[PDB]
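Novice: Got a structure for you, questions after.
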Amino acid sequence: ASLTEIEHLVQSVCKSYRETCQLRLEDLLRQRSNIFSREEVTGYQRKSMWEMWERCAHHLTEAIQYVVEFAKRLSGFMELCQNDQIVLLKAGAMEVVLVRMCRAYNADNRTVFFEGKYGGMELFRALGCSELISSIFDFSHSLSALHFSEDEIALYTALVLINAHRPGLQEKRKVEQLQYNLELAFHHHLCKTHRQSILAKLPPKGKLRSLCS
Ligand SMILES: CC(=O)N1CCN(C(=O)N2CC[C@](c3ccc(C(OCc4c(F)cccc4C#N)(C(F)(F)F)C(F)(F)F)cc3)(S(=O)(=O)c3ccc(F)cc3)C2)CC1
């Protein structure tokens, strides 16, 4: 890939992300000061685990629709066979949503944007998944403490999705060429913005895979 083709791949991935980012960053950042009161937190804690599961599963389904649209707008992804497109989305959609979450996470007070306001992990107590919730918050904190930008989320999530190691891929080598190109685009963008120093602080390769499995 040429240095011009890579700059075009960066722009192409960031364009797809911009069209499918679901929530405006500026609205998430403005709402940081709008925090749930103790009464509102208690209201969530009193809900049944079934009600919390219905709300969260609904928000998760909606977030996954935007990730599918992000994938459909990557010309590289659309050149893959139907089997591989399904395999990559089924294995990676949830991991992409997990990376996207860091933009809605406030590392100053350990809160996340949820249904209109920011709240801590105790908001999700009725689910009875405190170890899972803790892990999600820790993963978000590790990216949020790096001030992970919109273009870094765009390039990183494209890499999360285009993974040649996913079981069931019919054209592994085609996926790998697209993955290698996306890694070059990611590193190139980090150099132009003097952000290469985040590479050594980024979560290890399969941390998302183990968290989501
Ligand atoms: C584009 C953007 O700016 N976004 C920020 C706002 N959005 C967002 O945070 N989410 C969309 C749906 C949000 C969501 C929904 C459900 C889940 C749950 O775990 C899914 C899961 C596993 F089952 C296993 C391993 C990892 C994960 C993950 N991720 C599920 F079981 F209910 F499905 C849960 F157990 F954690 F609840 C996880 C996040 S959410 O806002 O409701 C929310 C819920 C919990 C939480 F700790 C934080 C938030 C995650 C959407 C993305």
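By the numbers in Swiss-Prot, the shown part of chain A spans 265-477.
Backbone N, Cα and C atoms are what each Cβ position is placed from, and that goes for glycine too.
Okay, so Swiss-Prot annotates it like this:
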- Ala327 to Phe: Completely abolishes transcriptional activity (MUTAGEN)
- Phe378 to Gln: Completely abolishes transcriptional activity (MUTAGEN)
- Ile397 to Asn: Nearly abolishes transcriptional activity (MUTAGEN)
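Looking at the shown structure, can you explain where the listed features end up?
Specialist: The number of other Cβ atoms within 10 Å of the Cβ belonging to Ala327 (mutagenesis position), over all protein chains shown, comes to 18.
The secondary structure of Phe378 (mutagenesis position), as reduced to three states from DSSP, is extended strand.
A helical conformation is recorded for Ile397 (mutagenesis position) in the three-state DSSP classification.
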Novice: Return only the integer: C-alpha distance in Å from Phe378 (mutagenesis position) to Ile397 (mutagenesis position).
Specialist: 13
Novice: How long is the line from the C-alpha of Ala327 (mutagenesis position) to the C-alpha of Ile397 (mutagenesis position), rounded to the nearest angstrom?
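Specialist: Cα to Cα, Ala327 (mutagenesis position) and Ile397 (mutagenesis position) are separated by 17 Å.
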Novice: How many other Cβ atoms sit within 10 Å of the Cβ of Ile397 (mutagenesis position)?
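Specialist: Total other Cβ atoms inside 10 Å, all chains included: 18.
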